[PDB]
Amino acid sequence: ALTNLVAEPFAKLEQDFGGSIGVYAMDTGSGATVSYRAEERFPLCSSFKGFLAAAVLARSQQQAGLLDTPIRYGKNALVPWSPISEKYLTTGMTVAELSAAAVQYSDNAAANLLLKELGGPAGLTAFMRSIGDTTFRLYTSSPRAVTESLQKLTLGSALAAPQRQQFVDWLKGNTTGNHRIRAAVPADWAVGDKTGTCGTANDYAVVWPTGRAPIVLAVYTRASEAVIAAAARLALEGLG
């Protein structure tokens, strides 16, 4: 149990960038929890878009045909960061494609649309309460709560086999988070992550070591990409 001697280098890291750093990790094959400020309030930034597609995936189970439903655009929902939204403007875009755009590219326009067809911002709160997350609020959560929530959706039995593995394949394809937890792992390890761009940043991921049990973790900061990567290495090695 190296969880007592990891608090020293973590405090070294968070005192070299100014603000605070919250980190939680969990071992599926044992249960080792490397915790450090993992139960503090941390801004979610653009990381809610990972759970937004998860709520959308849960809707499509008892609402067949939901993901192939397309949406047309105008301009009352067009906002900055529109990599795939404005690229497929008048051609429309399905809900499934709308979710793959908001996760794998942090599309701020596609996230606004999926929020509407969920009941608004509180619609995402209802989904997180439905699985067990009691720390989710309007957007704050603890690095531990982000870990258990992501654990249930991608690994645990919370999303059905089609929608669960679809969620995993949606995180595996995320592009904005290579300079963070993706860089802090052996390249041969499969990784699926979601980032948060606000300065203050964060990243939660699931790591698949070659022939070993997978690991869920969350690194949250507030004042920075190499800082999250470094904090990831600390939590990964900290699991004795």
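Sequence positions for chain A are given in Swiss-Prot numbering; the residues included correspond to 24-161, 178-237, 241-265, 273-289, in order.
Looks like X-ray crystallography, 3.2 Å, at least that's what the header says.
Cβ from N, Cα, C; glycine included.
For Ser69, the entry in Swiss-Prot reads active site, nucleophile, with the evidence type experimental evidence. The Cβ of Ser69 (active site, nucleophile) has 21 neighbouring Cβ atoms from other residues within 10 Å, across all protein chains displayed.
According to its DSSP assignment, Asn131 (beta-lactam binding site) is helical. Annotated beta-lactam binding site per Swiss-Prot: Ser69, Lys72, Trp104, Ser129, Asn131, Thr234, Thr236, in sequence order.
Swiss-Prot documents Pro103 to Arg as a published mutagenesis change and attaches the note Increases catalytic efficiency about 40-fold with respect to ceftazidime and reduces catalytic efficiency about 10-fold with respect to nitrocefin; when associated with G-239. Counting every protein chain shown, the number of other Cβ atoms lying within 10 Å of the Cβ of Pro103 (mutagenesis position) is 6.
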**Study point:** Sparsest-packed among the binding-site residues, when each Cβ's other Cβ atoms within 10 Å are tallied, from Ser129, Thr234
**Key:** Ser129
Exercise for review: May I ask you to report the DSSP-based helix, strand or coil state of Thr236 (beta-lactam binding site)?
Suggested key: strand
Review point. Rounded to a whole number, what is the CA to CA span in angstrom between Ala265 and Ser273 on either side of 7 missing residues?
Key: 9
Check your understanding: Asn131, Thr236: which of these binding-site residues has the highest Cβ count within 10 Å of its own Cβ?
Key -> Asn131
Exercise for review: Find the shortest Cα-Cα separation between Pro103 (mutagenesis position) and the binding-site residues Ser129, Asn131, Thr234, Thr236, and name the residue that gives it.
Suggested key: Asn131
Exercise for review: Rounded to a whole angstrom, give the Cα distance between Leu161 and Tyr178, which sit at either end of 16 unmodelled residues.
Suggested key: 4
